[PDB]
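Student: Below is the structure I would like to discuss, written out as structure tokens.
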2 protein chains.
Amino acid sequence: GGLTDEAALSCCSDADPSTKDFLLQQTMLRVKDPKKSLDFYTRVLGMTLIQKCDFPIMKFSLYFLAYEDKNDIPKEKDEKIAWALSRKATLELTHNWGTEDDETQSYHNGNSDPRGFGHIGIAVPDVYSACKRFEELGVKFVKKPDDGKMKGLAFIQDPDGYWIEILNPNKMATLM
Amino acid sequence: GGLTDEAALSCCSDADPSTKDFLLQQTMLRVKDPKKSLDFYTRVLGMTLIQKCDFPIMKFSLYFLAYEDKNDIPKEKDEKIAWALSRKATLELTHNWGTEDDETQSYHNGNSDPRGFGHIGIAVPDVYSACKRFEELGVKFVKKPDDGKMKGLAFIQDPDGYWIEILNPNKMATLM
Ligand SMILES: COCCCn1ccc2cc(-c3cc(-c4ccccc4)cc(=O)n3O)cnc21
Ligand SMILES: COCCCn1ccc2cc(-c3cc(-c4ccccc4)cc(=O)n3O)cnc21
Ligand SMILES: [Zn+2]
Ligand SMILES: [Zn+2]
């Protein structure tokens, strides 16, 4: 039903040299309550808060989370922004002020109509031990590692309900 | 209002040692037409198609795009999957078979009600030269670099309408 491998490659062009230093820097998700999101991403997932930016006229804050050593965060405020925003693979959480206190408000995770965004995914050394720890911490699951046909791969959800895939790259090929 | 820097830090925890090797591997977006999406991400953005996986019973294809040298892609199939799925900062595009032929179908970019996911962002050496080339290539813009308040920061759109931030970490706007 889909493209063949050769048809897909027929649509691919070699990377133009003007793009050689481009990097996929961030994925932005809006979060209802930053206190709950910061606790989940740092305590449960082990990410580090590398930069916090506040925009008082726009009435929002940005929280940059990444798998980085906090000791690599520069001291100078200008060098800190240039370093945080040049890290690959960051998660940018947007807090629109006041959502945490609004009962009628909630964000949409993209996995039910209207669909679009699906998930972020974390590569781990051991899906089963990571998931046993998530169960112990009361994390909500979308798919446990041994549920469904795709055994050894899981999906959990964050406080806003966004999906997070948990995968071990060294054990994926046997699923084909 | 927003959180203070100290209040945000109090919500954070140091990383449990069992998460020390976790990495943010992928961001998944559903795409209506893989031919259009592959052309955009490779020719316009300069990403490389590092892995394509087809699931005949799930009725979908997965395309993994990343800023990687095509010469680093392994030759053998199982080695290829383990390498592609262990790269940081990949973009996973999901093609649910048949959407390209459904005139009434379209994905939602998360930027209009109901909101959630907002965008991916690419860090570039210079926003102006990057955007000059995007203009020459007929890319659709949400925000040109000098439109509105924040200068030197742009937002473009992919073929499904997902927003893509174009930023230069060395030339970000001054924070209040
Ligand atoms: C509970 O509903 C969850 C969504 C449906 N669903 C179930 C399993 C599954 C795996 C992949 C999947 C497979 C793979 C994969 C598997 C084997 C080899 C190579 C890639 C990579 C990947 O990123 N993803 O997301 C994608 N959707 C999946
Ligand atoms: C087209 O409407 C888009 C939504 C509203 N909007 C306008 C400008 C703008 C910049 C950032 C922004 C600023 C920054 C930033 C700016 C200065 C210092 C540090 C971070 C990082 C970042 O990832 N983003 O997304 C986020 N939303 C922004
Ligand atoms: Zn952003
Ligand atoms: Zn995935």
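Per Swiss-Prot, chain B residues shown: 9-184, in order.
Determination method: X-ray crystallography, 1.5 Å.
A Cβ is built for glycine as well, from the same backbone N, Cα and C atoms used for every other residue.
Pulled the feature table from Swiss-Prot, pasting it below:
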MUTAGEN   B:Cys19 to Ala  No effect on NO-mediated modification. Impaired NO-mediated modification; when associated with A-20. Loss of NO-mediated modification; when associated with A-139
MUTAGEN   B:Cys20 to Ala  No effect on NO-mediated modification. Impaired NO-mediated modification; when associated with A-19. Loss of NO-mediated modification; when associated with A-139
DOMAIN    B:31-177  domain 'VOC'
MUTAGEN   B:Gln34 to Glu  Reduces enzyme activity by 99%
BINDING   B:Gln34, B:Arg38, B:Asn104, B:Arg123, B:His127, B:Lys157, B:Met158  substrate binding site
BINDING   B:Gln34, B:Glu100, B:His127, B:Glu173  Zn(2+) binding site
MUTAGEN   B:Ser45 to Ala  No effect on phosphorylation
MUTAGEN   B:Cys61 to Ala  No effect on NO-mediated modification
MUTAGEN   B:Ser69 to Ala  No effect on phosphorylation
MUTAGEN   B:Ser94 to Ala  No effect on phosphorylation
MUTAGEN   B:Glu100 to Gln  Reduces enzyme activity by over 99%
MUTAGEN   B:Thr107 to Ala  Loss of phosphorylation
MUTAGEN   B:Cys139 to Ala  Impaired NO-mediated modification. Loss of NO-mediated modification; when associated with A-19 or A-20
MUTAGEN   B:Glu173 to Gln  Abolishes enzyme activity
ACT_SITE  B:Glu173  active site, proton donor/acceptor
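Thinking about packing and proximity, how do these listed features fit into the structure?
Tutor: When secondary structure is read from DSSP and collapsed to three states, B:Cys19 (mutagenesis position) falls in the coil class. The Cβ of B:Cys19 (mutagenesis position) has B:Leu11 as same-chain neighbours under 8 Å, each 6 or more residues away in sequence.
Taking the Cβ of B:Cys20 (mutagenesis position) as centre and 10 Å as the limit, one finds 19 other Cβ atoms among all the protein chains shown.
Sorting the domain 'VOC' (B:31-177) by DSSP state (H, G, I as helix; E, B as strand; all else coil) yields 35 helix, 49 strand, 63 coil.
When Cβ atoms from all protein chains are considered, those within 10 Å of B:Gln34 (mutagenesis position) total 28, not counting its own.
Summarising the environment of B:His127 (substrate binding site), the number of other Cβ atoms within 10 Å of its Cβ, over all protein chains shown, is 23.
Residue density at B:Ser45 (mutagenesis position): 23 other Cβ atoms are found within 10 A of its Cβ, drawing on all protein chains shown.
Residue density at B:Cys61 (mutagenesis position): 18 other Cβ atoms are found within 10 A of its Cβ, drawing on all protein chains shown.
The Cβ of B:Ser69 (mutagenesis position) has 23 other Cβ atoms within 10 Å, all protein chains considered.
Residues near B:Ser94 (mutagenesis position) in space but far in sequence (CB under 8 A, at least 6 apart, same chain), listed by position: B:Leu31, B:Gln33.
Within the same chain, residues at least six positions away from B:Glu100 (mutagenesis position) with a Cβ under 8 Å of its Cβ are B:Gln34, B:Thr35, B:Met36, B:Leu37, B:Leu70, B:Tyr71, B:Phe72, B:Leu73.
Residue density at B:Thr107 (mutagenesis position): 18 other Cβ atoms are found within 10 A of its Cβ, drawing on all protein chains shown.
Of all Cβ atoms in the shown protein chains, 21 besides its own fall within 10 Å of the Cβ of B:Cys139 (mutagenesis position).
Cβ neighbour count for B:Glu173 (mutagenesis position) (all protein chains, 10 Å cutoff from its Cβ): 21.
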Student: Given the recorded positions B:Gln34, B:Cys61, B:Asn104, B:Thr107, B:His127, B:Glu173, which pass a C-beta cutoff of under 8 Å against chain A? Sequence order please.
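Tutor: Listed recorded positions meeting the cut-off: B:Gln34, B:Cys61, B:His127, B:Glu173.
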Student: Count, for each of the binding-site residues B:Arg38, B:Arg123, B:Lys157, the other C-beta atoms lying within 10 angstroms of its own C-beta, and report the residue with the smallest count.
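Tutor: Least crowded of the binding-site residues B:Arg38, B:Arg123, B:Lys157, by Cβ count within 10 Å, is B:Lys157.
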Student: Using all protein chains in view, find how many other C-beta atoms are within 10 Å of the C-beta of B:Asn104 (substrate binding site).
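Tutor: Taking every protein chain into account, the count is 19.
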Student: Sorry to bug you, but what's the C-alpha spacing from B:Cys61 (mutagenesis position) to B:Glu173 (mutagenesis position), rounded to the closest Å?
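Tutor: The separation of the Cα atoms works out to 27 Å.
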Student: By a simple count, how many Cβ atoms lie within 10 Å of the Cβ of B:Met158 (substrate binding site), its own Cβ left out?
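Tutor: For B:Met158 (substrate binding site), the count of other Cβ atoms within 10 Å is 15.
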Student: State the Cα to Cα distance, in Å, between B:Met158 (substrate binding site) and B:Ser45 (mutagenesis position), rounded to an integer.
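Tutor: Cα to Cα, B:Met158 (substrate binding site) and B:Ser45 (mutagenesis position) are separated by 28 Å.
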Student: Which mutagenesis positions of B:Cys19, B:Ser69, B:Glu173 contact ligand 3 in the sense of C-beta under 6 Å?
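Tutor: Checking each Cβ against ligand 3, the ones under 6 Å are B:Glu173.
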